[PDB]
Amino acid sequence: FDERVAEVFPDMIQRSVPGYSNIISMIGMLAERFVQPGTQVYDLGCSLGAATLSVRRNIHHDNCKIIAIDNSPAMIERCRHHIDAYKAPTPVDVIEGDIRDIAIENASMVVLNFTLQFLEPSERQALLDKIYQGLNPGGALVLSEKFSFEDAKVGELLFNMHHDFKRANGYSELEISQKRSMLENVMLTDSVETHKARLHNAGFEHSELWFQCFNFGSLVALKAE
Amino acid sequence: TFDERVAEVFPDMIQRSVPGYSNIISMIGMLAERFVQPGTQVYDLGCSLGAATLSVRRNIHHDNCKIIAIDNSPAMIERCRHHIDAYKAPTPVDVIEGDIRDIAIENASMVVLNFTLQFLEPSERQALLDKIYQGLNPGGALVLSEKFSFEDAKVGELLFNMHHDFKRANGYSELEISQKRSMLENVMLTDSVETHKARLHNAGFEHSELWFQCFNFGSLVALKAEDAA
Ligand SMILES: Nc1ncnc2c1ncn2[C@@H]1O[C@H](C[S@+](CC[C@H]([NH3+])C(=O)[O-])CC(=O)[O-])[C@@H](O)[C@H]1O
Ligand SMILES: Nc1ncnc2c1ncn2[C@@H]1O[C@H](C[S@+](CC[C@H]([NH3+])C(=O)[O-])CC(=O)[O-])[C@@H](O)[C@H]1O
């Protein structure tokens, strides 16, 4: 099963997460502006390195490193092989491990691309605090998540739109689909208001949504210079 | 002639300068599938060449609907009527040259303001949103897509820079019209998401939320209650 998820992951995420590919492209554009020479980037919950490779293709400074981490050995196996397929001047530390345990040092950029929802709600403040402290001045965090909505009528609409999206995209063709819809119904999501409040609570002077499509989106958080 | 020249290059100009525009058009069509009711009207306000109109129309599977597409640019209208006439569908379209500040909104299951409100003076915007709310049937939807400003200036600067990079990646400046249209864009006054939501609330919408965003451009959906008077 973890290998099966790892095998199909790109196609699964494409068919289930509206705007994913857009976010990944925007992550690259941000990297081009925010990765400073001699600094590092963290990809927290890296899966197969989709965000890592997007950053990496947009770093043209010397002496950087990306640190990519996932606690799934199936994802890590495959991410290390996938990253070895592409040539670039920035090396990557692919580390199998727990994001709640790893230190964040000298970071011009941090990426939580559909990863925070996997922690228990009560552990989410403490990861964000750490990322904040670990970011250099002027550094950026990207936080992409499935959102819940406090207005139940809007929530219903967006749930329906998401369902229509999955239908349009042949989501049910995937063998793994039944077990992934089971995960989504068991997952604990937060609202944008909740995400913003936690970011501010971590120390972030600036945060805003920079992407949304239906019930999925991404915030950018900026540490003052 | 600037009018005719914009209309001629419009699809490419919008594609190179509005991030998310095609995504929004697709979302509009999705929303139409669920929201357009038999025997009702849809309004496309500031229709340009009819892109939003055609997206809705392709997603209407019910009888006795009508779409009303309105713009006050003669060059946009002429081409929009021709563009609509080029595609077969059961739902008819009234293509009207006129001002959306003047037009009545009746029996509407859906109304679309896809990059149009920004072209009115700020002091005209509330009145138009009030009229839309009143003219929507209960359960109906407004789509409001805009270039936003940001109340946090550091975020605003960032998203301004990202928009710049987007236009550069897409060769926007290849277009002869780009210099003049960039300038005219910097003259129309944009509002924050907070302002948009406040306006929607004060027009009477019981529910509203951002449903799309990409950098400094995005889209709100606003719903009239099913039990509304
Ligand atoms: N505590 C944890 N520590 C480390 N990894 C974890 C933990 N909990 C979950 N994971 C890992 O977080 C990843 C989530 S996926 C990220 C997409 C990727 N970012 C992408 O941009 O393509 C999105 C999804 O599957 O919805 C999985 O690979 C888990 O192994
Ligand atoms: N007061 C007015 N009354 C009527 N029309 C107006 C008025 N003011 C401006 N317009 C018209 O509003 C349209 C704006 S475009 C709309 C895109 C379209 N919705 C699309 O989804 O492709 C976006 C852009 O030009 O950036 C133009 O066609 C104007 O002539």
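Just so it is clear, chain A uses Swiss-Prot numbers, and the residues here are 20-244, in order.
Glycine is treated like the rest: Cβ placed from N, Cα and C.
Pulled from Swiss-Prot, these are the features on record:
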BINDING   A:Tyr39, A:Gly64, A:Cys65, A:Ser66, A:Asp89, A:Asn90, A:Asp117, A:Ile118, A:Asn132, A:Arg199  S-adenosyl-L-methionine binding site
MUTAGEN   A:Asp89 to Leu  Lack of activity
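For the binding-site residues A:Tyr39, A:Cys65, A:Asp117, A:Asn132, a Cα-Cα cutoff of 10 angstroms around A:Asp89 (mutagenesis position) retains A:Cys65, A:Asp117. The S-adenosyl-L-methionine site in the record is lined by A:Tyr39, A:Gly64, A:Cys65, A:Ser66, A:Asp89, A:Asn90, A:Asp117, A:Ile118, A:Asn132, A:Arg199, and its two most distant CA atoms lie 23 Å apart.
For A:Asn132 (S-adenosyl-L-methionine binding site), the Cβ neighbour count at a 10 Å cut-off comes to 25, with all displayed protein chains included.
With a CB cut-off of under 6 A applied against ligand 1, the recorded positions A:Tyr39, A:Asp89, A:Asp117, A:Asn132 are reduced to A:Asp89, A:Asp117, A:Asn132.
Neighbour list (A:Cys65 (S-adenosyl-L-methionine binding site), Cβ cut-off 8 Å, at least 6 residues apart, same chain): A:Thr71, A:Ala87, A:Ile88, A:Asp89, A:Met94, A:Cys98, A:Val113. Within the same chain, residues at least 6 positions away in sequence whose Cβ sits under 8 Å from that of A:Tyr39 (S-adenosyl-L-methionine binding site) are A:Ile32, A:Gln33, A:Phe133, A:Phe235.
Taking a C-beta cut-off of under 8 Å and a sequence gap of six or more, A:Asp117 (S-adenosyl-L-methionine binding site) has these contacts in its own chain: A:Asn90. Around the Cβ of A:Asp89 (mutagenesis position), 26 further Cβ atoms fall within 10 Å across all displayed protein chains.
A:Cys65 (S-adenosyl-L-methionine binding site) carries neither a helix nor a strand DSSP state and counts as coil.
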